[PDB]
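The structure under discussion appears below in the form of structure tokens.
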Amino acid sequence: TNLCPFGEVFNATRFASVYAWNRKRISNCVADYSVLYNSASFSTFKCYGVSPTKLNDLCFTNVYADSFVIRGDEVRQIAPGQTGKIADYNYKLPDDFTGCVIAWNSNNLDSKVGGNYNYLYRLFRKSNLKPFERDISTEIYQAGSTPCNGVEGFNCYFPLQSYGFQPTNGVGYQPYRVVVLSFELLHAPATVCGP
Amino acid sequence: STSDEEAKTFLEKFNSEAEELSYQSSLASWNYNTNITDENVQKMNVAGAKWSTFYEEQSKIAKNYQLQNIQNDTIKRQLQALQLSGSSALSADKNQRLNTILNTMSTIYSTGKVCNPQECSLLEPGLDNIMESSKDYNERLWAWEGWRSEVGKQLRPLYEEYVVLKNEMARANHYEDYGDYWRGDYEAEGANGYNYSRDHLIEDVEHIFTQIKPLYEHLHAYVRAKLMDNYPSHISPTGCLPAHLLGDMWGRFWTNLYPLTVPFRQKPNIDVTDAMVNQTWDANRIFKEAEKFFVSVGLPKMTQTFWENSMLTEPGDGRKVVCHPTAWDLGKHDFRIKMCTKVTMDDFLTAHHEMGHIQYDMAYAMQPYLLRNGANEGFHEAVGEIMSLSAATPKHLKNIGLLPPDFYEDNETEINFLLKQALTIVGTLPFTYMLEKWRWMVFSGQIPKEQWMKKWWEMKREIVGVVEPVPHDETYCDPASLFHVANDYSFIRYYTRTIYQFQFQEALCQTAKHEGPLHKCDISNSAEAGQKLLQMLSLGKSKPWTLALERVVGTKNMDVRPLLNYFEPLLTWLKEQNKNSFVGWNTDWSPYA
Ligand SMILES: *[C@@H]1O[C@H](CO)[C@@H](O)[C@H](O)[C@H]1NC(C)=O
Ligand SMILES: *[C@@H]1O[C@H](CO)[C@@H](O)[C@H](O)[C@H]1NC(C)=O
Ligand SMILES: [Zn+2]
């Protein structure tokens, strides 16, 4: 009856930046998914490939828990087949995604008077991310034709930008904590059943 | 690396940093306007300084993207507004001299006193109270000439140097002069036939004046005859009106002449303040009623962060507040209204006016940061004023239970209302046009320094039909005695926004299929009218203002005929009332002559 450590992902004090999104591999445990999908504390609980009520009646080899922080108007980008700054440059889901996307407003935790600026996002990139690709590089973005040589300047930008989270912001600009659960099925042990 | 993509990448970096710095500046400014302490002045100054420092630096980087090479007009507009250097194009020493000049004129204006035959009155409220309420010729004359000979004379040498450094700034920004620089707010460069040059504003504004002159002449003739009753030994039936008998310090509005000019003095104005109090309304009820009106026309309701963050009353604790009503667009979907609301019909109408600004701010909130504003400088107030127009009508007041179900507005109070409106709306148009025309020609150099006062009063008699009661030489600077001139504010905004607001109202009233005179129109419960209006509001300044205007009214042109239609029942009444009066004025007569 080894219980899956979902409280470590969902109740962590800190959350990662979206450009450096966190991933926790859940394995060799029993998961009670009804704990999560029957909770009214989630504004978004969207599943793809699977149905929520059937999650307890299912088994997978591994389950991955991706978590990060974005602002409210960007939660729609955490879904298969979306475009935008977050989906293209920070966190991309595959079109054949199998899993669930969970998000909830965290204005009470991640916003601060004067502004919280710990959470960052990637503003520029030469090309889109492939699904589940992670880019944590900090190379100066060359928007023109003169090489930057690692120097910020004209047409030469630092690729990361900080979120500004004040508690008085509108809902669309407020911080939201997101958890993406991926269910993997290889020709393999299938160690995570979870009645 | 095409030119469009480089500059868009720059604007993306600009927008991501501007939204934070602009928010911190708005928040600190809000914390001062709602909690007036010495602690929050400095925070407002520091937050405002780092936002200004940031914009100056981005403005210089932005100038390296030549507008000519940009295919994208939405990108081209953003770079254009950011590239506008303004006073930053002057040398640091000359910008500091101009700042010292502007701060001395503003200081002289608000501290100026007038001492009679020790006890002296400031403008607010001493000299004002006299100019808006007194019916005595000699008491108004002492305040009028006193304000201009003590304050305006101090401003004469400073305003001469103010013109030099402003023209130098505009020349550094590649404009004719400071006047042509101001007219750039109306410059549209867009698709075929939405173009609008800065010099075309001069012809439009002059053409609109000729179309207005007949209605103004009849209002002028009626006011002149009524003033002749109260000042029988000073008024000439064919001459201009003495400048000091017009209802305020400068004659900008003729509103305060209503007790002397009301067409039917036994008919009281409809004031529903008693009905509001009788029904135990408070300030939350007022703004809730305003919210329902906008929802009735298809506009969205207020956000929850509006109700939490606004200051809709004067605080019940001990903090000191600025009570002037303002609608705050702080960014990040944070919209607020700061207002010391009381339970009155006046503040009930103001709530609709300020929330009208909020609807505008919310509509273009998804535009890029630099495009979040009215189409031009006259659109925001025009949109806000038409909401109070509909809400003030007895039809609307009857439908929200504030007027009795029996209520029928008779023709006398309809004429009383239209006359009261014309004293404010129609009376200010020649004053506004002639004022900015004088500033345009002073900046252009068409009016030399040694003829400033000669031309100012030659155009007052000619355009406004107003004569000075005391001859003034070039030691005076009479226009500087007005707040907007002494504090460096463009004035044509009050001319155009008046033209726009009646084009909007007539257009929206036709969409709502209103029948009857335009002044009795209420756009309430017409979703297509609010939807038609929102197609312009959501544009911001991302399109030419001519195109934004056409999406509502169907015309690319600033058109005054809608205003004339609004006042046509009054013009019909005035022509009969003036049947034994002279319509027009001669510029020769003077009360001192
Ligand atoms: C007003 O400002 C002071 C600091 O200047 C602050 O300590 C106080 O809490 C403020 N009051 C309110 C009601 O916000
Ligand atoms: C201008 O750029 C914006 C953003 O890149 C884009 O949405 C728009 O379609 C562009 N317009 C033209 C005419 O290229
Ligand atoms: Zn307003």
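We're sticking with Swiss-Prot numbering for chain A, so the shown stretch reads 333-527, in order.
Any Cβ shown, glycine's included, is placed from N, Cα and C.
Feature annotation from Swiss-Prot assigns domain 'BetaCoV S1-CTD' to A:334-527. For the mutagenesis result A:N343 to Q, the note given in Swiss-Prot is Reduced viral infectivity. Looking at Swiss-Prot, you'll find the mutagenesis A:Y453 to F noted as follows: Decreased HLA binding to NF9 epitope. Increased binding affinity to human ACE2. Under the heading of mutagenesis, Swiss-Prot lists A:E484 to D and annotates it as follows: Increased replication in human TMEM106B overexpressing cells. Here Swiss-Prot describes A:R346 to T as a natural variant; the accompanying note says: In strain: Omicron/BQ.1.1, Omicron/XBB.1.5, Omicron/EG.5.1. Swiss-Prot gives this note for the natural variant A:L368 to I: In strain: Omicron/XBB.1.5, Omicron/EG.5.1. What Swiss-Prot notes for the natural variant A:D405 to N is this: In strain: Omicron/BA.2, Omicron/BA.2.12.1, Omicron/BA.2.75, Omicron/BA.4, Omicron/BA.5, Omicron/BQ.1.1, Omicron/XBB.1.5, Omicron/EG.5.1; complete loss of interaction with host integrins. One natural variant catalogued in Swiss-Prot, A:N440 to K, is accompanied by this note: In strain: Omicron/BA.1, Omicron/BA.2, Omicron/BA.2.12.1, Omicron/BA.2.75, Omicron/BA.4, Omicron/BA.5, Omicron/BQ.1.1, Omicron/XBB.1.5, Omicron/EG.5.1. Among the natural variants in Swiss-Prot, A:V445 to P has the note: In strain: Omicron/XBB.1.5, Omicron/EG.5.1. The residue drawn here is the original one. Quoted from Swiss-Prot, the note on natural variant A:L452 to Q is: In strain: Omicron/BA.2.12.1. A:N460 to K appears in Swiss-Prot as a natural variant; the accompanying note says: In strain: Omicron/BA.2.75, Omicron/BQ.1.1, Omicron/XBB.1.5, Omicron/EG.5.1. In Swiss-Prot, a natural variant is listed as A:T478 to K, annotated with the note In strain: Delta/B.1.617.2, Omicron/BA.1, Omicron/BA.2, Omicron/BA.2.12.1, Omicron/BA.2.75, Omicron/BA.4, Omicron/BA.5, Omicron/BQ.1.1, Omicron/XBB.1.5, Omicron/EG.5.1. Here Swiss-Prot notes a natural variant, A:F486 to P, with the remark: In strain: Omicron/XBB.1.5, Omicron/EG.5.1. Here Swiss-Prot describes A:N501 to T as a natural variant; the accompanying note says: In strain: 19B/501T.
Structural mapping of features recorded in Swiss-Prot.
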residue: A:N343; record: mutagenesis position; Cβ neighbours (10 Å): 7
residue: A:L368; record: variant position; Cβ neighbours (10 Å): 19
residue: A:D405; record: variant position; Cβ neighbours (10 Å): 17
residue: A:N440; record: variant position; Cβ neighbours (10 Å): 9
residue: A:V445; record: variant position; Cβ neighbours (10 Å): 9
residue: A:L452; record: variant position; Cβ neighbours (10 Å): 18
residue: A:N460; record: variant position; Cβ neighbours (10 Å): 12
residue: A:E484; record: mutagenesis position; Cβ neighbours (10 Å): 10
residue: A:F486; record: variant position; Cβ neighbours (10 Å): 14
residue: A:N501; record: variant position; Cβ neighbours (10 Å): 23
List of the recorded positions A:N343, A:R346, A:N440, A:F486, A:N501 facing chain B, defined by a Cβ pair under 8 Å: A:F486, A:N501
CB within-chain contacts under 8 A for A:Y453 (mutagenesis position), separation at least 6: A:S349, A:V350, A:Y351, A:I402, A:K417, A:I418, A:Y421, A:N422, A:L492, A:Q493, A:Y495
A:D405 (variant position) versus variant positions A:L368, A:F486, A:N501 - nearest by Cα: A:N501
Other CB atoms, at most 10 A from the CB of A:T478 (variant position): 11
Integer Å distance between the CA atoms belonging to A:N343 (mutagenesis position) and A:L368 (variant position): 12
Local Cβ density at A:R346 (variant position) - other Cβ atoms counted within 10 Å: 9
Rounded Cα-Cα span from A:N501 (variant position) to A:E484 (mutagenesis position), Å: 30
Between A:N343 (mutagenesis position) and A:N440 (variant position): CA-CA distance (Å): 14
Of A:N343, A:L368, A:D405, A:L452, A:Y453, A:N460, recorded positions neighbouring ligand 2, Cβ under 6 A: none
Inter-residue C-alpha distance, A:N343 (mutagenesis position) and A:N501 (variant position) (nearest angstrom): 24
Reduced DSSP assignment, A:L368 (variant position): helix
Top Cα neighbour of A:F486 (variant position) in the set of variant positions A:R346, A:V445, A:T478: A:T478
Inter-residue C-alpha distance, A:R346 (variant position) and A:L452 (variant position) (nearest angstrom): 13
In three-state DSSP terms, the structure that A:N501 (variant position) belongs to: coil
Among A:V445, A:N460, A:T478, which are recorded as variant positions, the nearest neighbour of A:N501 (variant position) by Cα: A:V445
